[PDB]
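**Student:** First, the structure itself, so that you have it in front of you.
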Amino acid sequence: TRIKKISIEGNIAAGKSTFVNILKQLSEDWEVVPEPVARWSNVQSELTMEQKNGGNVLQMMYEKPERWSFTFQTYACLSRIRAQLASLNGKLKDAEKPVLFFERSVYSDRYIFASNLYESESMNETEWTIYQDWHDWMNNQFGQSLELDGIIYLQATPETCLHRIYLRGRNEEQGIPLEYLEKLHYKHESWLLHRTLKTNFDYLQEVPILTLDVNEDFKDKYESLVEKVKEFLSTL
Amino acid sequence: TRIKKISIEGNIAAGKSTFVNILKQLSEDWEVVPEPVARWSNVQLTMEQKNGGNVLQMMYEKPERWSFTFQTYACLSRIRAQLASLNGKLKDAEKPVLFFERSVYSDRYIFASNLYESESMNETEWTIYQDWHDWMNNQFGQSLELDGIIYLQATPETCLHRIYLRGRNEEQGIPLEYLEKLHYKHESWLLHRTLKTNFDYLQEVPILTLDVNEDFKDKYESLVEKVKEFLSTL
Ligand SMILES: O=c1ccn([C@@H]2O[C@H](COP(=O)(O)OP(=O)(O)O)[C@@H](O)[C@H]2O)c(=O)[nH]1
Ligand SMILES: O=c1ccn([C@@H]2O[C@H](COP(=O)(O)OP(=O)(O)O)[C@@H](O)[C@H]2O)c(=O)[nH]1
Ligand SMILES: Nc1nc(=O)n([C@H]2C[C@H](O)[C@@H](CO)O2)cc1Br
Ligand SMILES: Nc1nc(=O)n([C@H]2C[C@H](O)[C@@H](CO)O2)cc1Br
């Protein structure tokens, strides 16, 4: 596909949806696929069978993670794979220099969230190794159109995020302690900064990573961030 | 797709594997795909084998907890078993037929549906499972789609005895009642054809019913004759 594919990765409330809502408008050639679990959260302040399903298991994961982590992760990834295909197959067709920016990836579902829940014992060996087998298979069967051209890592401190959950307003999330935000932080850092983490995805070894410090608020001062995105994107 | 795909359907211990192993022996153009979960029973470690054994045991031990997880893995493991057979087997055959031991419709419309009606999957699990199943078999289900179905009809009392003959520890506690629920879903789907389903083609798929209440391991010729006759109609 002539479409280049870049994932925007970062801790809970790093500012990914913000950044991507900024990039979409800066080129008719730039397009966005939001995270489907991003839409499962907010209140009944909308219809949808995926969202009712997502609404339900998300909330169920908050109340009993060790009962619902596998079902959640399973469905979150399905939902992401489906939605990524639809944008690939739907958007950017008349674009000269098309860039599709993914709000996270199949790989954050696995090596961030799913890996953490297992290590946090909310998944047993069986649940985790089934999910990993299911994830290898789901992604080597469909997800082949989705292999990433590069990755943008929005790096913020666990403490910035806490504040941005602070500043965001979602009830469920106000109860995420720093220690959990800290855990995902370390895992992003080992996956993306150090590039220690091996993945069962060979080409990942060689995908370009762009790391951007997002601690400073970028709503009214994003031009240098985008300048680095634009340069990153030319090497691709 | 010149390989004809036929599923063999029926209850636990009706005689599905026996009949499948009989069939395979009779022709060079005939190949079988044995059902995954059947292999997850025995010790007698592959990753699948390992997760599989574990999750069946957990399933037995607590079905309200483990049913969704079991049903996704079963079905996933079955799709990949059938996909591998189809791109592997019967390349030189002149009249190729691959017989599936069960299928993804029985995964969903007998077993998963039965667990839903048993309160072993709550509503969102059943809904999520249906969504995942629909998506894939509308993505991939393609080259797996069936040419016909062969239904091995046994009474629940026949299966109970056969379960006991087959001597799997696990299965010894399967009550007639559960067998009788499974029986009704088969009669329902495969004989009376009243069951409704998200795969429209299955409405016009031909079905051969075979009564396997009699032992056939040494007296199967009439069973096989009906199969050949069926195969020529498709
Ligand atoms: O530079 C920034 C980045 C984000 N935010 C705010 O921080 C919260 C979390 O951002 P976002 O919704 O983008 O979170 P993410 O998508 O990463 O989870 C939101 O209320 C944003 O308005 C902000 O004020 N300045
Ligand atoms: O005509 C038959 C068919 C089956 N069996 C036995 O009944 C048990 C159940 O058969 P099978 O495993 O093939 O049933 P499936 O579970 O595959 O439907 C096994 O011990 C078979 O050897 C039998 O005695 N006579
Ligand atoms: N694959 C995923 N697993 C999760 O547990 N979350 C959680 C973290 C956070 O509480 C919320 C994201 O809005 O869901 C998200 C994704 Br994406
Ligand atoms: N899709 C399935 N779901 C099940 O619960 N089983 C059960 C039937 C029996 O109780 C045990 C051994 O096959 O697993 C089988 C299949 Br196939």
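Chain A residue numbers are taken from Swiss-Prot; in order, the displayed residues are 19-63, 70-260.
From the backbone N, Cα and C atoms, a Cβ is placed for every residue, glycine too.
Sharing the feature lines straight out of Swiss-Prot:
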| type | residues | note |
| --- | --- | --- |
| ACT_SITE | A:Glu127 | active site, proton acceptor |
| BINDING | A:28-36, A:188-192, A:240-242 | ATP binding site |
| BINDING | A:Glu53, A:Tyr86, A:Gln97, A:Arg128, A:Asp133, A:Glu197 | substrate binding site |
| MUTAGEN | A:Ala100 to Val | Strongly increased catalytic efficiency towards deoxycytidine; when associated with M-104 and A-133 |
| MUTAGEN | A:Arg104 to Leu | Strongly increased catalytic efficiency towards deoxythymidine; when associated with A-133 |
| MUTAGEN | A:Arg104 to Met | Strongly increased catalytic efficiency towards deoxycytidine; when associated with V-100 and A-133 |
| MUTAGEN | A:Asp133 to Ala | Strongly increased catalytic efficiency towards deoxycytidine; when associated with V-100 and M-104. Strongly increased catalytic efficiency towards deoxythymidine; when associated with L-104 |
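I would like each feature placed in context: is it buried or exposed, what are its neighbours, and how far apart are things?
**Tutor:** The Cβ of A:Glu127 (active site, proton acceptor) lies under 8 Å from the Cβ of A:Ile26, A:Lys34, A:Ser35, A:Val38, A:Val50, A:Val51, A:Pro52, A:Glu53, A:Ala56, each on the same chain and at least six residues away in sequence. Taken residue by residue with DSSP, A:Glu127 (active site, proton acceptor) is part of a strand.
Cβ neighbours of A:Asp241 (ATP binding site) (same chain, under 8 Å, six or more residues apart in sequence): none. Reduced to three states, the DSSP call for A:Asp241 (ATP binding site) is coil.
Cβ contacts within 10 Å of A:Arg128 (substrate binding site), excluding its own Cβ and spanning all protein chains shown: 22.
A simple way to gauge crowding: the CB of A:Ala100 (mutagenesis position) has 22 other CB atoms within 10 angstroms, across all the protein chains here.
In the three-state DSSP scheme, A:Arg104 (mutagenesis position) is classed as helix.
Counting Cβ atoms from all protein chains shown, A:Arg104 (mutagenesis position) has 23 others lying within 10 Å of its own Cβ.
For A:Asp133 (mutagenesis position), the same-chain residues lying six or more positions away in sequence with a CB closer than 8 A to its CB are A:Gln97, A:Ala100, A:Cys101, A:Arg104, A:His159.
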**Student:** Where 6 intervening residues lack coordinates, what is the integer distance in angstrom between the Cα of A:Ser63 and that of A:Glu70?
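**Tutor:** With 6 residues absent from the model, the flanking Cα atoms are 10 Å apart.
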**Student:** List the residues of the same chain that sit at least 6 positions away from A:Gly28 (ATP binding site) in sequence and have their Cβ under 8 Å from its Cβ, in sequence order, or write 'none'.
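**Tutor:** Counting only residues 6 or more apart in sequence, the Cβ neighbours of A:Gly28 (ATP binding site) under 8 Å are A:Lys34, A:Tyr177, A:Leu178, A:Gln179, A:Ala180, A:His212, A:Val238.
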**Student:** For the binding-site residues A:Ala31, A:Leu191, which Cβ has the most other Cβ atoms within 10 Å, all shown protein chains included?
**Tutor:** A:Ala31
**Student:** Near ligand 1, which of the recorded positions show up if the criterion is a Cβ under 6 Å from one of its atoms? Options: A:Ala31, A:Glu53, A:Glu127.
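**Tutor:** Cβ under 6 Å from ligand 1: A:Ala31.
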**Student:** Any of the binding-site residues A:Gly28, A:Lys34, A:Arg188 with a C-beta atom under 6 A from ligand 3? Give them in order, or none.
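**Tutor:** Within range of ligand 3: none.
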